[PDB]
Amino acid sequence: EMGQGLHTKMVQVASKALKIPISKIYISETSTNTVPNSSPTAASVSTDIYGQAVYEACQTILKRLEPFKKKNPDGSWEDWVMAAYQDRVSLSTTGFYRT
Amino acid sequence: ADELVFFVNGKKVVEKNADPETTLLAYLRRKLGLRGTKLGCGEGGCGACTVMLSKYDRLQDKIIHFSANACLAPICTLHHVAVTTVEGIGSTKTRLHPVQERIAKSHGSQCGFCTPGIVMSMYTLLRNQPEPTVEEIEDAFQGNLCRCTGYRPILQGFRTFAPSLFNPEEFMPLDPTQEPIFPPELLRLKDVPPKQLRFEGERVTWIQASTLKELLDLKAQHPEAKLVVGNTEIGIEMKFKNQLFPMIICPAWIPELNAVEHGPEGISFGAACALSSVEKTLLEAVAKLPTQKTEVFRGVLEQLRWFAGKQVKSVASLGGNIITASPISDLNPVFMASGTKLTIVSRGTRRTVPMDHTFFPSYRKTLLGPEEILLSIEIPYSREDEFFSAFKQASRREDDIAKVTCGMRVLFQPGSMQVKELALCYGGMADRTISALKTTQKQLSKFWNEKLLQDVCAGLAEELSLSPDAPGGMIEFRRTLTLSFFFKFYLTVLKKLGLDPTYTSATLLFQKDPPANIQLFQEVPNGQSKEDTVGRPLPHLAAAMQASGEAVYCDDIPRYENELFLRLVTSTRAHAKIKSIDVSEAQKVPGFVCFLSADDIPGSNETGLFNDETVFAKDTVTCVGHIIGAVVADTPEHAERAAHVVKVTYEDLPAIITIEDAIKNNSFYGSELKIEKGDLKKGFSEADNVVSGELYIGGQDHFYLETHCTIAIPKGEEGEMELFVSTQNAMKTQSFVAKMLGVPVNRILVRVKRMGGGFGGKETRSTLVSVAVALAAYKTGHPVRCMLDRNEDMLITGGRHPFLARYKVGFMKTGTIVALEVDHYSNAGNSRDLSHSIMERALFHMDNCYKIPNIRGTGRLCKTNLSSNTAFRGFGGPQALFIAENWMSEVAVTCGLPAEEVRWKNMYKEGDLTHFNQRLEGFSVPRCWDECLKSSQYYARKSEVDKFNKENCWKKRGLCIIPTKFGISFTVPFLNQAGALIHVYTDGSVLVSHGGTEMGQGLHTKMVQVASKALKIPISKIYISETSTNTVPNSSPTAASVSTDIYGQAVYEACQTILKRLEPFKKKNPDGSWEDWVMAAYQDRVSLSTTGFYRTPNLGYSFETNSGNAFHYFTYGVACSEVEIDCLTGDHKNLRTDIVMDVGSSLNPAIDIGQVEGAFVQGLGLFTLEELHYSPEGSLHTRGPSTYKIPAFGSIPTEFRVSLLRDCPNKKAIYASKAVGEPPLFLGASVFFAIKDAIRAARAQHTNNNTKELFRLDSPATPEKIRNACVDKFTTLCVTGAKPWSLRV
Amino acid sequence: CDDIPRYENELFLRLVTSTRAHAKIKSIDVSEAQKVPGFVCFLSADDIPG
Ligand SMILES: Cc1cc2nc3c(=O)[nH]c(=O)nc-3n(C[C@H](O)[C@H](O)[C@H](O)COP(=O)(O)OP(=O)(O)OC[C@H]3O[C@@H](n4cnc5c(N)ncnc54)[C@H](O)[C@@H]3O)c2cc1C
Ligand SMILES: NC(=O)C1=CN([C@@H]2O[C@H](COP(=O)(O)OP(=O)(O)OC[C@H]3O[C@@H](n4cnc5c(N)ncnc54)[C@H](O)[C@@H]3O)[C@@H](O)[C@H]2O)C=CC1
Ligand SMILES: Nc1nc2c(c(=O)[nH]1)N[C@H]1C(S)=C(S)[C@@H](COP(=O)(O)O)O[C@H]1N2
Ligand SMILES: O=C(O)c1ccccc1O
Ligand code: MOS
Ligand code: MOS
Ligand code: FES
Ligand code: FES
Ligand SMILES: [Ca+2]
């Protein structure tokens, strides 16, 4: 982030993809031990490419939470997350995009 | 004020504002940035702060090198002294010194927190003796503690200075010519005349007197001035006794206080002479002078053998111990009984008077006047017909407080056996050193015979009485020692005047035996690649840095310019209402920032695993140590002082301390837990015999060398906070900090590099400190940190759960078990925490390795006003296994059959189900059992033990072999999950991250070994930096010994994902390198980052239906130990231990053997040495290494053998390996039952003739319980000699 | 970045740059620099480990 609002847009994207308020999503910083071999933030394509990476990662999360969402249709996001955790389903994943 | 000028690792230091209260440790760490030296206890016991000091000795005209505790050395005593820390002898950036290299390659370092201190003790020895003997090497560590290793690797690696796990042939030879030179500047400053210096601090003025005249003037001029030489006593007074001496005078330089004169009556030492000098001078006198002239000298030396360690003896002055006049001083009894001459001087006056009973008028006082100072002490040569003895007994031989210590002298008429003079002086029997004058007076003119013996014992039994509330407790034991000591003295004088062969050994002084260490493990397949380290003894990856002091532990992290310090304010009551708090005086301490309490919490004050705790006490305190608030200040000292003056007004409430109080008051957490199988009724009905009883096993303080510590960095944005914590649970630390702050979890980042030991003590209780530091960071906006002092840690953080059991077992004459009933009660403390799961694992192991057809076990958690107890290596398993082995032992005795026979016939067999209905597959105990029997030569030694017992009346040997099985897996199903994150950078280097933390067990080392094997690349290309919540989330705490199992799998899967992605490029360029395939993958836009995850399958046990798998598999092992107890003192030797452990196909035999030995030693400590004492009101007495005794270098089995079972691959875990962390700890019980075996031999000797008697022996089997159990004419006399008008016939 | 608190032992670096567009470096004299209060060291190409 250098002022162009890339993180804001990424949160907006995560929120829409996961279908939850932006208030439940956070982006703290950029670091090489969380996402390696990154291209420099340039060429105006950041939103484009990271938007997809974040989107894909969100998709994986939705597929993992799907079973619990089905067993408890009227439950909350928190309910599905805790149930997934207790069922020992990983709540961490990478997202990647290739133009 | 004068300038303080000394040197540190060759570098000159000029301190212009030296504060008398500053210790070298604080200076090195906070001023010089040399953090290799650590704080482990602050009271001279752990040795973690050990450094070497060098100086030119004017009187000797030579440079001398000696160790010392940085934690107790005032920098103001170091003017013109050269300090050498671990950073000054070598490092991984330059080159490791041989000492650092050997301890690391020998696997002598695990968590590594103790490595620097141990390295410096060894180094200091080498600087004094380049080629020391095994004995000198062993004695170099009397003052160093290690909780991880079991000490064996350290000693074995260091003895080299005098398949396999390491190869001494690779070790670089020691070369003195290449050691750092003594600062050339200092050598010049020796020609300069010494001058009186003055240092001014915040609250203290220090005067370094250069001459005796100066000292006497100063004493006259300032009577209240406190003298200080070694400060090993005063530092404790100021640090722990809340004392403050405005003015201090150090006379250490004065020639007279350091002179050694050999006169006609004896040898004179100046009062400032260090005990190490007295010890060296006396050893010399004993070697050159006739034995008849050195009776007292040898008395002094015997006490000095077990007097602290090298660090303390090198600075502790002779006069200092004398004047401190502690009731348990080991030297004063000897000086008194011998009439050692004291030369006391003041300006003008002077006198030399023999020390007698009147020299100590009251508690810690002497006959010295305020203006007087002890100038010198002359220890007398012994005369003809004069014999002397000095004895001491404590909880542990090494560096410990005497329960009873003494000096005994007897002078007969020329060439006769007729007493002319008799002096029996004791320490530990009054509030001062006393002489049993009434008793000995009656023996003058009497003759040395049986009658005198009976008379004296009766006299002592009556004159040296102890009220039931005597400080130090252990009334019976102490009184028994006073008589046993005289008995030893009586026999020794008889021998000297010249004795039944079976009485001889009772006159022998402790003699250490030659050590023997053998480790056996399996070599890896002959065709295994040199780069595949799985199965090889690869040293811990951070061992070299741990040995050099470069390894960074939480507090080693530098402080921000604006970082503040937190000091917890805790309850001094076990249960009371908080009527009010007054911080008015705290606010007066310089640097005071603020006082934080519950009302400052923005989020929730409700914390704890089961939300049954407060972050900060609200209106009520429920245990001594209950955190009420916290003070934040600019420095640690300022925060400590302010906190200390915070006034809390309480209103006591009925308290429930003990498990007994709990049962009677029905004070429990939750309902009863139970496992029941078979038909008890029908079981006991078929039983030939039935034994019922009660058994107790004490608690345990983790004593990780690195105490709890947390650094919290408040970012100032969106409630974000970054914390560096010494914890095994980054996940709970994160969630608890967030819950307290009232912000989403995604705002908190917890980072864990390494822990200087965890052992379960940092699985949950680390949050007590973390959440509080976080609050301080939140409130101040400043970064804040807090590392607990040992006394705080021991008092607040909880420990192992004390257990009480009530059992009933039914069995046949054959020894076969047919029925068992056991009710377990644990003392959980003031909150649930992990108590419930601990009780569950307890119940899961009440069977150990024996099939019991009809069984019923129950458990209850006692809700008490004691710090909440938590996980501790074993997690309830050890207590339940100990209870099981206790009744098994009684069954053997009752049936009159060999214990090994009874155990074997009751033992499970392949395919059998446990009491909780889980099939035992791959049950290897029989294999470990048979190999251990054979390799240990059990039967042969069995007969030799009996023989020894027949030839010895006051010493007995015991031998016992016991098995163990430990279920592997968190008994809470959802905790059996693990995640990993792997990044391959474009240079091909790999960065592995996983949910597990490093606490010395080598989890990272093994994960790199695994990654290397999975990826098929050298370990050099892989690295693991730390554990963080933003790389691997929702991680389970690093515990239950399954970290290798589960993270190994997560790491393995992530690696498999990497390989699948690189495959296309591997096929396109077959002759290419890993670097080529990585770069090509990058160029082709293929992600080189992936997560890995594992979920332990088929787990889910129900206590309700007694069904479902509780564990993934079991780790087995067998241990055979032999001991020798001293029936007269309670002391004992761990002669030999043989262990055979099944860890499947070890991933790393070096680390796995290290874990076996480390756990074994920790169990040994639990069952034989470690004991926490609490006042009746619930206030812990034992808050330091001085009173709490964990195994020392000299506590390990002299002959220690460990073998890893061969050809036993475990298809249930990563690369056919098995968990090893906790499973071996219980095997330490083998030492316990060997001791009980020895005690039964003693009882059959002097107690009674009932070969089938069943006396109760609770854990720990300390010297007290051992001695008290050895009932004889002396123990008996201590009761009868302490009746009723009538007595029913 | 600079708003991040400095560690108590954190030092400061100041680049030393060329006042010429193209020239040979004949010599570098830090004798006067070494005299400045708080001076720690002068780093140059020869100090690079890699
Ligand atoms: C880890 C550890 C283990 C220990 N082990 C043992 C043990 O096994 N047995 C035992 O008995 N003790 C033991 N001690 C106690 C202690 O080390 C001794 O009492 C020591 O000899 C005191 O010497 P010092 O020079 O360090 O005293 P300081 O702390 O410098 O002074 C002690 C007291 O002596 C006074 N004093 C000192 N010199 C003179 C003088 N010339 N004239 C008048 N007053 C003087 C001081 O004013 C002060 O009151 C241990 C201490 C530690 C920290
Ligand atoms: N730190 C260490 O590792 C060691 C320290 N020491 C010495 O131990 C000293 C301990 O000092 P403290 O903790 O203040 O304890 P202390 O100096 O008050 O001594 C306590 C002991 O004195 C005896 N005692 C005292 N009052 C008594 C009474 N009224 N009736 C019967 N017996 C009584 C008991 O044996 C009791 O255990 C230290 O100052 C040090 O000199 C000795 C060995 C090891
Ligand atoms: N050196 C060292 N070894 C240690 C510990 C420790 O804190 N330090 N913890 C023990 C405990 S209580 C456990 S549960 C296991 C945890 O690590 P693991 O699962 O990787 O074996 O290591 C054991 N070995
Ligand atoms: O050993 C366990 O079964 C266990 C269960 C829950 C939490 C920590 C643990 O060690
Ligand atoms: O592609 Mo923007 O950094 S010139
Ligand atoms: O399961 Mo280990 O932390 S008692
Ligand atoms: S910190 Fe100095 S002896 Fe333990
Ligand atoms: S390696 Fe010694 S305490 Fe950990
Ligand atoms: Ca508890």
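Quick note: numbers on chain B are straight from Swiss-Prot, i.e. 3-164, 193-528, 538-1321, 1326-1332, in order.
Even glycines carry a Cβ here, placed using N, Cα and C.
What Swiss-Prot lists as domain '2Fe-2S ferredoxin-type' is B:4-91.
Under DSSP, B:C150 ([2Fe-2S] cluster 2 binding site) is assigned to coil, being neither helix nor strand in the three-state scheme. What Swiss-Prot lists as [2Fe-2S] cluster 2 binding site is B:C113, B:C116, B:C148, B:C150, and the listing cites experimental evidence.
The feature FAD binding site is assigned by Swiss-Prot to B:257-264, B:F337, B:347-351, B:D360, B:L404, B:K422, with experimental evidence given as support. The Cβ of B:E263 (FAD binding site) has 19 other Cβ atoms within 10 Å, all protein chains considered.
Looking at Swiss-Prot, you'll find the mutagenesis B:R335 to A noted as follows: Promotes conversion to the oxidase form that utilizes molecular oxygen as electron acceptor. Interferes with normal conversion to the dehydrogenase form by reducing agents. Around the Cβ of B:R335 (mutagenesis position), 15 further Cβ atoms fall within 10 Å across all displayed protein chains.
Around the Cβ of B:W336 (mutagenesis position), a 10 Å sphere holds 20 further Cβ atoms from the protein chains shown. In the three-state DSSP assignment, the secondary structure recorded for B:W336 (mutagenesis position) is coil. According to Swiss-Prot, the experimentally introduced change B:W336 to A is described as follows: Promotes conversion to the oxidase form that utilizes molecular oxygen as electron acceptor. Interferes with normal conversion to the dehydrogenase form by reducing agents.
The Cβ of B:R427 (mutagenesis position) has 21 other Cβ atoms within 10 Å, all protein chains considered. Secondary structure from DSSP puts B:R427 (mutagenesis position) in coil. Experimental mutagenesis is annotated in Swiss-Prot for B:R427 to Q, with the remark: Promotes conversion to the oxidase form that utilizes molecular oxygen as electron acceptor. Interferes with normal conversion to the dehydrogenase form by reducing agents.
The feature active site, proton acceptor is assigned by Swiss-Prot to B:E1261, with experimental evidence given as support. Its Cβ placed at the centre, B:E1261 (active site, proton acceptor) has 28 other Cβ atoms within 10 Å.
Between the listed binding-site residues, namely B:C116, B:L257, the fewest other CB atoms within 10 angstroms of a CB are found at B:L257. Comparing C-alpha positions, B:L404 (FAD binding site) sits nearest to B:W336 among the recorded positions B:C116, B:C150, B:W336, B:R427, B:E1261. Checking the binding-site residues B:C113, B:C148, B:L257, B:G260, B:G350 against ligand 1 with a 6 Å cutoff on the Cβ atom leaves B:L257, B:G260, B:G350, in sequence order.
Other Cβ atoms within 10 Å of the Cβ of B:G350 (FAD binding site) number 22 in total over all chains. Listed in chain order, the extra residues whose Cβ falls within 8 Å of the Cβ center of the [2Fe-2S] cluster 2 site residues B:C113, B:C116, B:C148, B:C150 are B:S111, B:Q112, B:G114, B:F115, B:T117, B:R149, B:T151, B:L744, B:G795, B:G796, B:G1039. For B:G260 (FAD binding site), applying a Cβ distance below 8 Å and a minimum sequence separation of six or more within one chain yields B:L74, B:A304, B:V342, B:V345, B:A346, B:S347, B:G350. When DSSP labels each residue, the domain '2Fe-2S ferredoxin-type' (B:4-91) comes out as 13 helix, 31 strand, 44 coil, counted as helix, strand and coil in that order. Within the set of recorded positions B:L257, B:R335, B:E1261, the entry lying nearest in space to B:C148 ([2Fe-2S] cluster 2 binding site) is B:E1261 (CA atoms). Ranked by Cβ neighbours within 10 A across all protein chains shown, the binding-site residues B:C148, B:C150, B:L404 are led by B:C148. Counting every protein chain shown, the Cβ of B:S347 (FAD binding site) has 29 other Cβ atoms within 10 Å. Among the binding-site residues B:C116, B:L257, B:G260, B:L404, residues whose Cβ is positioned under 6 Å from ligand 8 are identified as B:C116. Residue environment of B:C113 ([2Fe-2S] cluster 2 binding site) contains 30 other Cβ atoms, counted within 10 Å of its Cβ in all protein chains. B:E1261 (active site, proton acceptor) sits 32 Å from B:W336 (mutagenesis position), taking the Cα positions as reference.
Cα to Cα, B:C116 ([2Fe-2S] cluster 2 binding site) and B:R427 (mutagenesis position) are separated by 21 Å.
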